[PDB]
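Asker: There's a structure below that I have some questions on.
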Amino acid sequence: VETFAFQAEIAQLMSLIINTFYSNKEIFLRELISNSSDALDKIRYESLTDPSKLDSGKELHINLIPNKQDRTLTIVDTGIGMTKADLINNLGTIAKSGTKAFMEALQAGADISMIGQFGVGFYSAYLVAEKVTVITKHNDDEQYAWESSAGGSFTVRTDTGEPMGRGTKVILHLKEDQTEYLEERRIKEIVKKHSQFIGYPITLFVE
Ligand SMILES: O=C1OCC/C1=C\Nc1ccccc1
Ligand SMILES: Cc1cc(C(F)(F)F)nc(N)n1
């Protein structure tokens, strides 16, 4: 298991997300689903010129899996996935995101719900999760598990327990007071409200 430090600005963004009083937390689902859709667009596009890219799975979809027993909500997609480098760069650094602009925006009156317009929607997961585990598999690399409870660091390790063909799984270990997001009616309401136009099937698993 390798431990990494988030780039300063990313740690600062996470702190803002976790400590800022903001009740409209439900937008976290919209942001993760949007990331999955983008990931699906990528593999869809690449498969146009190279059909073998789908040998790891032709189905392009998004699955929502609540589990009250483990108190987790998992967003799974069969998108492009992330190589080890992609994981570390995408989640541990500013990279191509608008992290800087977002933080400045918040001081200029912007709202946290606007996070997705700055390429950092993933971090909205910390509005409801105390810990986030990301399992991912890209055609060009092995399966990896990224994990962080914030605090300035994250870990990365190989993941062999259960292979996932291709894609990304975002496991949200919910805060004790955010279990409403495990309720079927609540999840359906949120998807219909913010993700009704996603161009891939979204299946809500029953417990
Ligand atoms: O929300 C986010 O915060 C950091 C990176 C990111 C999203 N990156 C990404 C890359 C490929 C497909 C979908 C999302
Ligand atoms: C390829 C990819 C990257 C991300 C993240 F970077 F936002 F985590 N999320 C998904 N779903 N898929």
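Just so it is clear, chain A uses Swiss-Prot numbers, and the residues here are 17-223, in order.
We read in the header that X-ray crystallography, 1.7 Å was used to get this structure.
Note: Cβ is positioned from N, Cα and C throughout, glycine not excepted.
Sharing the record's features from Swiss-Prot:
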MUTAGEN   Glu47 to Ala  Strong ATP-binding. Strong interaction with HSF1, HIF1A, ERBB2, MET, KEAP1 and RHOBTB2. No effect on interaction with TSC1
MUTAGEN   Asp93 to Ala  Impaired ATP-binding. Strong interaction with HIF1A, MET, KEAP1 and RHOBTB2. Loss of interaction with HSF1 and ERBB2. Los of interaction with TSC1
MUTAGEN   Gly97 to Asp  Abolishes ATPase activity
Asker: In sequence order, what residues of the same chain, 6+ apart, have a Cβ less than 8 Å from the Cβ of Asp93 (mutagenesis position)?
Answerer: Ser52, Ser53, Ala55, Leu56, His77, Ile78, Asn79, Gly183, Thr184, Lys185, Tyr216
Asker: Counting across all protein chains present, how many other Cβ atoms fall within 10 Å of the Cβ of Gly97 (mutagenesis position)?
Answerer: 27
Asker: I need the CA-to-CA distance for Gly97 (mutagenesis position) versus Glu47 (mutagenesis position), whole Å please.
Answerer: 17
Asker: Only counting partners 6 or more residues apart, tell me which same-chain residues put their Cβ under 8 Å from the Cβ of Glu47 (mutagenesis position).
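Answerer: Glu47 (mutagenesis position) has long-range Cβ partners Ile131, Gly132, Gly137, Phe138, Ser140, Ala141.
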